[PDB]
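Have a look at the structure that comes next, please.
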Number of protein chains: 2
Amino acid sequence: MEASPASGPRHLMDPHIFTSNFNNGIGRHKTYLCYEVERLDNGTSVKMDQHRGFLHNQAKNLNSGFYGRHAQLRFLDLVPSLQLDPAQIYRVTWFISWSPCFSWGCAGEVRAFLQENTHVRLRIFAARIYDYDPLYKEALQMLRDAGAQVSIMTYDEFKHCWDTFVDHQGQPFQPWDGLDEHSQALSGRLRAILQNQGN
Amino acid sequence: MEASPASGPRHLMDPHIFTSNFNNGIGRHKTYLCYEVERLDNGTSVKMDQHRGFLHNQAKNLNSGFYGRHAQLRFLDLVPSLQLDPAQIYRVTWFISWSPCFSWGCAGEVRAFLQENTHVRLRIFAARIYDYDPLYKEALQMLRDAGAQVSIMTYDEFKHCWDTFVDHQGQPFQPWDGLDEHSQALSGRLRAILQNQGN
DNA sequence: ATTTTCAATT
DNA sequence: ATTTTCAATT
Ligand SMILES: [Zn+2]
Ligand SMILES: [Zn+2]
């Protein structure tokens, strides 16, 4: 019986949208970013505060003049709020529909954050391939330089995130047989990007 | 602090979604429902760690067996979970953008729920009143019979609720100049229903 | 004083 | 199997 903590508002994420994004369909222009924080204890992962939530890529607000090209940047401002202790190592993983992105501030701020805080491990799950202009391959190399942690989402991860972020009673998440074929096609691109290391 | 505790899941709704729902436009579905429970203690209001929450129409899916049901029905099942005791008095207030609603089971169950638990005070707030001509008049009369408590929320309540569910720090809510005109409309519409009592 | 959005089948 | 590619105003 897994369920999300009741300490937060019963604002569960619309399950239809969660499955719609991972419906294995083509089309994503405003998905969401899911992130989690864990505290390591002598090599043992411990979820003390356990911070779990999601962010919207759409950044509207002309009155505030706040804009966010990618939800990853918004989460960076959330790290300071948590005030993580540099003397301790925390495992933070980001779940976004697309992993690669173009933006000096994104990779620049993200790379600087890892360099300023090497005691933090950043894991990013690539559900889709965001290529774009040629700088697409270079963008991953610049980000992968500090975030050399890229992995394709798996069924077990989807079920965990579904029950963790989505609370359904008597209605279990039903997996579709398409991750093996989709992971293979996307996996081919993932290895091709790293192959650029040879030349 | 005024901001909701961060120890709970950040799965809170972003200010863009909250502002979009408060758009107060003409349409249907996507209804937003917010509810709050307070525990009275010897005449002293006391709130638990965090039992606040909200529900929405979300998406549909007949193929998955999804049925169109009012969020109020799901909330009623949440009352039992709280295991409220009749020896204590609890103040539960539901915030709905629209007042009109089909008595599929909310009005019918609500009338029975109040009769089964008269030691519970239920307040109903109608942010907007415009959906039907005959059902709307009857809807208020049916709810008024057991929920003879109808009040409108002011801008101050919106600001408190905005930061309550919105995860914004240092970013005050910017209200639009339209509540004053709407207050007169709702005030005139609300008293219009009571005027039927005179004749 | 009123006006506008999101969303849904085969 | 796929050509999808994170932003916004009023
Ligand atoms: Zn980015
Ligand atoms: Zn109803």
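In case you wondered, yes, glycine gets a Cβ from its N, Cα and C as well.
Here Swiss-Prot describes A:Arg28 to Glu as a published mutagenesis experiment; the accompanying note says: No effect on deaminase activity despite an altered restriction activity towards genetic invaders. Swiss-Prot documents A:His29 to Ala as a published mutagenesis change and attaches the note Altered deaminase activity and restriction activity towards genetic invaders. What Swiss-Prot notes for the published mutagenesis of A:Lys30 to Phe is this: Altered deaminase activity and restriction activity towards genetic invaders. In Swiss-Prot, a mutagenesis experiment is listed as A:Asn57 to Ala, annotated with the note Altered deaminase activity and restriction activity towards genetic invaders. According to Swiss-Prot, the mutagenesis experiment A:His70 to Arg carries the following note: Altered deaminase activity. Annotation comment: Swiss-Prot describes A:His70, A:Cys101, A:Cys106 as Zn(2+) binding site. A mutagenesis experiment is reported in Swiss-Prot for this position, A:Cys106 to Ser, and the note states: Altered deaminase activity. Experimental mutagenesis at this site is recorded by Swiss-Prot as A:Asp131 to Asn, annotated: No effect on deaminase activity despite an altered restriction activity towards genetic invaders.
Structural setting of the listed features?
The Cβ of A:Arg28 (mutagenesis position) has 14 neighbouring Cβ atoms from other residues within 10 Å, across all protein chains displayed.
Annotation for A:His29 (mutagenesis position): no same-chain Cβ neighbours under 8 Å separated by at least 6 residues are found.
Under the DSSP three-state reduction, A:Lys30 (mutagenesis position) is assigned to coil, being neither helix nor strand. Cβ contacts within 10 Å of A:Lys30 (mutagenesis position), excluding its own Cβ and spanning all protein chains shown: 12.
Within 10 Å of the Cβ of A:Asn57 (mutagenesis position) there are 19 other Cβ atoms, across all protein chains. When secondary structure is read from DSSP and collapsed to three states, A:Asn57 (mutagenesis position) falls in the coil class.
Cβ neighbours within 10 Å of A:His70 (mutagenesis position), excluding its own Cβ and spanning all shown chains: 23.
The number of other Cβ atoms within 10 Å of the Cβ belonging to A:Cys106 (mutagenesis position), over all protein chains shown, comes to 19.
In three-state terms derived from DSSP, A:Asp131 (mutagenesis position) belongs to neither a helical nor a strand segment and is classed as coil. Long-range C-beta contacts of A:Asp131 (mutagenesis position), restricted to its own chain and to partners at least six residues apart, with a cutoff below 8 Å, comprise A:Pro100.
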Consider only the mutagenesis positions A:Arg28, A:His29, A:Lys30, A:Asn57: which of them have a Cβ under 6 Å from an atom of ligand 1? Write none if no residue does.
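Passing the 6 Å Cβ check against ligand 1: none.
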What same-chain residues, at least 6 away in sequence, bring their CB to under 8 Å of the CB of A:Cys101 (Zn(2+) binding site)?
A:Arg69, A:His70, A:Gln72, A:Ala107, A:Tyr130, A:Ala139, A:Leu143
